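Peer 1: Quick one: the structure is below, questions incoming.
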Amino acid sequence: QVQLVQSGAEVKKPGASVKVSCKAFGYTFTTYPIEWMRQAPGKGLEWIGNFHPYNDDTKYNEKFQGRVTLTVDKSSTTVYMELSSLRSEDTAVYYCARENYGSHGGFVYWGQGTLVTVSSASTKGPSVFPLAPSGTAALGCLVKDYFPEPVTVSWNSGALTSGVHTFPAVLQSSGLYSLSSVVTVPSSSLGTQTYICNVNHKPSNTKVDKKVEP
Amino acid sequence: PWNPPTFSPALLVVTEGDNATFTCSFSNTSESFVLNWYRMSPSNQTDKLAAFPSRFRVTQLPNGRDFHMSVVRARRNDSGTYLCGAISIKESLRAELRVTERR
Amino acid sequence: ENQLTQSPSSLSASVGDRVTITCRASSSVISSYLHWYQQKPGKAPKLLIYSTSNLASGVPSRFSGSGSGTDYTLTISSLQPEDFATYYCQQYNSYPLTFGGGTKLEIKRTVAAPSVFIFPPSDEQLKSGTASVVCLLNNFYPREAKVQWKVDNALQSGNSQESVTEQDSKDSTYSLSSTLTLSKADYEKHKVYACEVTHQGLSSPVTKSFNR
């Protein structure tokens, strides 16, 4: 019954600071070091450093030598990862993890991860534009210039799921996200049937339907 | 095994050349005991490294309950399983040392 | 640092097939200190193999690891659907700890040609001062495709972005958006917008166009 519980996601401006927590359940807090890692979206894992609550020893990766402080509060069995002077590049899921008996450096238990998004962008809802259709017809909705992730898109309030593709958002250079959602349908249904895309971006409280018409 | 020593922590990771210091905890109820630090070898054998009352040292601490089991200038092949044991052999549970390569 | 390099970065195979992933270390590693993780989307990595060849607790024996020195591998003997994931190797021989770049295991399927569709910007959007032109490649396999933009017969570059879906849960195909972003002004300075798609499942390239 070991579990590591991490603090919630954080959206941050460049230059700011984050303090992510990692709280340990179900073992003597001082017996194992806590390891910190991060993984930028669709990337690969990078080691940050570690804290041993036994003796308060820290090991850091040279990359993050100065900018990261690892601290502890034994009372609450928590280790903290503080990252200063945040860059766009520090956008990542940050993990804590620990070993167990005989894993020789394998990490047996991991926190749930904390997404830390650093952007100059500020929170805002998408604009939603029809991708009008004109055998099998394609139609869709363009969901453009929102921040941060995510959005959700359904079609006909869940009734239409066949043929739906909602593409991973790509980050534009404006620092805002954009994606389209599309579905294919019989061209003979066009004009007869109704097709509405439901776009939700909770961070901005955006709830927009759009009718896509020929 | 009643009132065995404990050995902390469960895992100690250092770079070669560093020191590493475990803590064996034992409050005797009996008077006259010896406290051994041991290494577990491949087929579960033990080897004795130091004792209360070389790179391996035992020190009783001022609280008397506690004993630092120190390795000076760790080598790679120091990596392995360790325990402590009291004789009034009552064995602690095991802990581990890992000594990383210094690049 | 001891960089770990995994090969390949994406691999394709079928339920019931075998696969072998490679992890090459830039310097030699004592084998006790090399380990493998599986990561499904959204979730934390999970230890799979520790010390080169030992299964982690609750890991099925269709999984196995091998190797030494600088050259390690991971083998899944009997792919199950749950095993399509990313796999990462990791070293604890030296600080800094390093992880490989990842191998992502995908579902092999027969070739499927995309259907291509092209969407002009909406009037709604043109009012705002920007124009997005979307070309859709739908339900294709495998993933590699060449999508080119011509505006009045000029090849475009710098000004489009592609996005690709994860394999459809039903039919295992991909879909791909290519979106050309222009100012309304640039957009209104040209007439014909074409998307040309090359894909192995097609006989020859497919072109979709409209006149503004």
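The residue numbers of chain B are those assigned by Swiss-Prot, with the residues present covering 31-83, 93-127, 134-148 sequentially.
This deposition comes from X-ray crystallography, 2.0 Å.
Cβ coordinates are placed from backbone N, Cα and C, and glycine is handled just like the others.
Not my notes, these are from Swiss-Prot:
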{"type": "MUTAGEN", "residues": "B:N49 to A", "note": "Decreased N-glycosylation without affecting binding to binding to nivolumab drug"}
{"type": "MUTAGEN", "residues": "B:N58 to A", "note": "Decreased N-glycosylation without affecting binding to binding to nivolumab drug"}
{"type": "MUTAGEN", "residues": "B:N74 to A", "note": "Decreased N-glycosylation without affecting binding to binding to nivolumab drug"}
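Provide an account of the burial state, proximal residues and distances for the features listed.
Peer 2: Its own atom aside, the Cβ of B:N49 (mutagenesis position) has 12 Cβ atoms within 10 angstroms in the protein chains shown.
In the three-state DSSP reading, B:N58 (mutagenesis position) counts as coil.
All chains included, 7 other C-beta atoms sit within 10 angstroms of the C-beta of B:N74 (mutagenesis position). For the recorded site, B:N74 (mutagenesis position), the DSSP three-state label reads coil.
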Peer 1: Between the Cα atoms of B:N58 (mutagenesis position) and B:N49 (mutagenesis position), what distance do you get, rounded to the nearest Å?
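Peer 2: The separation of the Cα atoms works out to 28 Å.
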Peer 1: Do me a favour and check the Cα-Cα span between B:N74 (mutagenesis position) and B:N49 (mutagenesis position); whole Å is fine.
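Peer 2: For B:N74 (mutagenesis position) versus B:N49 (mutagenesis position), the Cα atoms are 25 Å apart.
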Peer 1: For B:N58 (mutagenesis position), list the number of other Cβ atoms lying within 10 Å of its Cβ atom.
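Peer 2: Taking every protein chain into account, the count is 14.
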Peer 1: Round to the nearest Å and tell me the distance between the Cα atoms flanking the 9-residue gap, namely B:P83 and B:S93.
Peer 2: 15
Peer 1: What three-state class does DSSP give B:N49 (mutagenesis position)?
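Peer 2: Reduced to three states, the DSSP call for B:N49 (mutagenesis position) is coil.
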